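Only one structure is covered here, and it is reproduced in the block below.
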Amino acid sequence: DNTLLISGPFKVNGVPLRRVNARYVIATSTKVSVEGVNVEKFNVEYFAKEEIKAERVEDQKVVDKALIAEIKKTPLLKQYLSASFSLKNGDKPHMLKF
Amino acid sequence: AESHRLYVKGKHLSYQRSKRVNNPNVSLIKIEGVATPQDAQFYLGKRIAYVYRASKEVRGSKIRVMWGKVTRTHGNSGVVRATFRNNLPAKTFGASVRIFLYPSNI
Amino acid sequence: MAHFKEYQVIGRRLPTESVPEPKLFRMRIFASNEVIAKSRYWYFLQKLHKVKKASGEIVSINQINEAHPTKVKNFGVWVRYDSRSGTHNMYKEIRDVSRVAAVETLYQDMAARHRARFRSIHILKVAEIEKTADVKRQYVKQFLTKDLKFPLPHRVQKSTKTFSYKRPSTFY
Amino acid sequence: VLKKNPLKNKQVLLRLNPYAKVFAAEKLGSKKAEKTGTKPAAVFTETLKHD
Amino acid sequence: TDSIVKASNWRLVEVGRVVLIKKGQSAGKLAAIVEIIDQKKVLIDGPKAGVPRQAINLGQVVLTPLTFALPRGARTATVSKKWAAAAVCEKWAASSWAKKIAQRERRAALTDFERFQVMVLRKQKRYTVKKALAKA
Amino acid sequence: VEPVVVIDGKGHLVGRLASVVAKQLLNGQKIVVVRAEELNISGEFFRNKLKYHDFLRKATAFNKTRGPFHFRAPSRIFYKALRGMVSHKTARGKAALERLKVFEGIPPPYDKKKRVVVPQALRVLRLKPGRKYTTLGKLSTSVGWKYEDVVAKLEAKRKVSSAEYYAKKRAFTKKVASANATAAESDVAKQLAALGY
RNA sequence: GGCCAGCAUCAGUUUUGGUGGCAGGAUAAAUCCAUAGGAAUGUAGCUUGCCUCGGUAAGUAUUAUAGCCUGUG
RNA sequence: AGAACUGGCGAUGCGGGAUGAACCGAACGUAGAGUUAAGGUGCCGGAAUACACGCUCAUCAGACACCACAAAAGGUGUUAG
RNA sequence: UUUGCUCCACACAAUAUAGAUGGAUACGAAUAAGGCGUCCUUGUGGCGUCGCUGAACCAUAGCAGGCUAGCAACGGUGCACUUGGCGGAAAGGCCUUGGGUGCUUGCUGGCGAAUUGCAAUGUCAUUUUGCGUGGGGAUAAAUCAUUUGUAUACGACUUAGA
């Protein structure tokens, strides 16, 4: 459904397996390897709708494990994810090479 | 942190106008950090919000918003045109608007 | 007029059963395009000989370019110009890289110093002076002086922001 | 009911003008020429460079 | 007891003066005054920088304090030769002004993660420096 | 961007500073102008004095209390020039002019704050060297302003106190430059140099 | 199934950019290279005074411990 | 005051000329988007305190059509011939 | 003069905002000149560097910024106190002493943050008023009327009266 799937990872910055939209994100240049992750399971039925579900929490754990493990392989990347973005004075988004 | 800002801060200038006529349906915006049309092209299509306050509590909030979106550049100096859903009431000449970074494309 | 160019316009009488192959005149015209070129051509031939665009023909419209657009030259220019109360002649000296450029700043010079327009100005001749000492104008000779060196005092920095924080200087 | 421009919309540009297909195939807007070794006469060059 | 005169040293326009094109196509590049045309026009050339040989205005360039040796009205290969034999690009990069230009460029080319890193390193440095200032 | 902008009219030209200021006010900026006694006008003194006298001849004949009001102080000469550039008979104009403030000297709230300049309004940049300029405190004194020496005494006092402040500031900045360039040998500082700092 | 919105894929009108290929001209002019000639806002060198070594003031010399202009290709 | 030929005001708004019956541009169904005319882009005022060449400093400057004025005559004032 | 008035602290209502959201970050003079640093025999001195603009500097990581356990260091910074000093041009601010208390992202770790369910300022500022609680504090005047005439068309002005 023309969406992006995301994880924080949830243990890193508190963001679970979540749907987002492409026109509401800044693609940075910083790239971990998705190789070694099993995200094919997920779908609009997963994120369907009618307290937290065991499927949701356990699947978050399973993705977080491998993803955090790959994230250790880069210095200060965990702390980068833990931090939040904010525009400071003089920051001009049309000249920030994200 | 100290900051929580994901919006560029701009100013509402006059409406689109001649010397002696105005079009309320198009407002002119000055985006901070923007002094060229080639830079304003980044901000085309971006959402604008004028946030204001009122005494009457309407749905949990005393704060109200007018949404708009950038449409084209205006002039040579980075000034920009915007068109809001319900136009800006002209009391806001010199007031501050919030140019957001969505719809994003980098 | 505009950013000028130099053309040769070659032109002719319309051939007749009496006179086939007429004499083929030519002019070096300074103009920003071929249209103004051919127009000036018929202007000056309609002065000089019994011809007009109706009774005549344009045989060639060719562009002339500087052989050396990077060598600095000292041009003499002979001018005729209609003033308000009278018409006069002139010689001028222009140190520049090209004839088109010299003639451009000439038209500007005449506009500024004598309030003369493109319509008033003819260009009698434009000629590079091979050697110094055949120059007659101090405002070219003083740059022809040897070992030339000068500063540009009082350097102004064009600002971007409308508020500064430094109280600038003019060092240079 | 609605006019559609060719030069966008290849579909109308192809119902009009069948030849646009092969024009695009052979590209026929960047057709390279055959190079000829002609030189202008000395009379021409002298006239062009005459004072 | 001798006479005192400051004289206000300027950087001059002269055959050999090396300029910094700031606007145009070149626009941030080095060139050299081959010949002087008028109070405002000079013929410049930088062949190592790609700069074509051309007349330009002294307000469209800015002079540099660097200077090398050229004879009047020299051709493009000659000025390339003497440029290299003076090795003046090395001097310009040695300058504290080229460094500032590159500082601006790098700061611009920074990404969000390099910028977070900059931040962390600055916090560490200021910890050290404020500790050292409490002492001296 | 800054909430209040304290401009220092020393060296500035009245009209150019005035137009810059007016537009900032209308765009919605608080500007306060200080040291307007040091503000410059182009041309010579006698000229600008005559222009003032021409303005001074003008007066509603049947009641000169109704007439144009000829303010003498440099701050008010500036205000006159600038209200000519604002649409001042509107609510919007009034609001802009309330965002504005003007002073002879640098009074107590703004002597401890930074002052700024406007390069498109500065005499030294704009005017060609040679051309004669005028000084507005001298003009104002000639056409009636009284308090040119009170401002001079108070500014002498202020300059003393500020020079002492700057001595302290400069000493501490020497200390800090020492403390920084001793630490531009660490791996962290070389990493900063790599990244651009 | 009513009001207010968002994304994608399309149609029409339009605006602002990035980029590729091709032709014409003196089949750009130049630059660059080669070649002939030339001089000077005369380079090296030489001759003569000043000469605190050094460089200067002239004379010669036109490529030499720098270059330049012109013509041809 | 009176004729000739066209074009207009009258009878007609809109954009510009501050302002104006007739000048410039363009003629009017209700809207919306884009592009422009004339005129303009310091601020009043939408849009460059733009780029470039030069002239002028007025102890009476000058600032663009209709148009709301200035002449003869003079000046080792400055600039070019 | 009803157990009213005022200042401070808190709590609750309403009142709107010419319009916050990382920081208004302090020499002065010059512009055909200066700033910074250094040295001396302290000047209109020598030497060096800088400027070509604030795209600078400071700050800025954490449930709108949570709870935790340590390592290093004796630093930074918030609050309520507190020592002294300076500042009247509209000072009402600038600096500084001592400790109490917290936080520290200077470094390394643990837990948590999910459903706002693909975005909707998603409220996290300032001003004023009013009833209410805890306390402290002060506890008069004017006008009408009478009166006077240095005053007066009427108002007003000048005067007096326990």
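Numbering, chain D: per Swiss-Prot, residues 312-362 in sequence.
Structure method, as recorded: electron microscopy, 2.9 Å.
In case you wondered, yes, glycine gets a Cβ from its N, Cα and C as well.
Residue environment of D:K314 (mutagenesis position) contains 5 other Cβ atoms, counted within 10 Å of its Cβ in all protein chains. The DSSP secondary structure for D:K314 (mutagenesis position) is coil. According to Swiss-Prot, the mutagenesis experiment D:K314 to A carries the following note: Significantly diminished nuclear localization; when associated with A-315 and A-319.
One entry in Swiss-Prot concerns the mutagenesis experiment D:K315 to A. Its note says: Significantly diminished nuclear localization; when associated with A-314 and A-319.
The annotation that Swiss-Prot gives for the mutagenesis experiment D:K319 to A reads: Significantly diminished nuclear localization; when associated with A-314 and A-315. The DSSP secondary structure for D:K319 (mutagenesis position) is coil.
Looking at Swiss-Prot, the entry for mutagenesis of D:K332 to E says: Leads to an inefficient release from ACL4 with a delayed assembly into the 60S subunit; when associated with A-334. The Cβ neighbour count for D:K332 (mutagenesis position), using a 10 Å radius over every protein chain in view, is 12. DSSP assigns D:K332 (mutagenesis position) to a helix.
Quoting Swiss-Prot on the mutagenesis of D:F334 to A: Leads to an inefficient release from ACL4 with a delayed assembly into the 60S subunit; when associated with e-332. Sequence-distant neighbours of D:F334 (mutagenesis position) (same chain, 6+ apart, CB under 8 A from its CB) are D:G340.
Annotation for D:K315 (mutagenesis position): spatial neighbours D:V323, criterion Cβ-Cβ under 8 Å with sequence separation of six or more. When other Cβ atoms within 10 Å of the Cβ of D:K319 (mutagenesis position) are tallied across all protein chains shown, the result is 9.
It is 14 Å from the Cα atom of D:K319 (mutagenesis position) to that of D:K332 (mutagenesis position). A straight line from the CA of D:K332 (mutagenesis position) to the CA of D:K314 (mutagenesis position) spans 22 Å.
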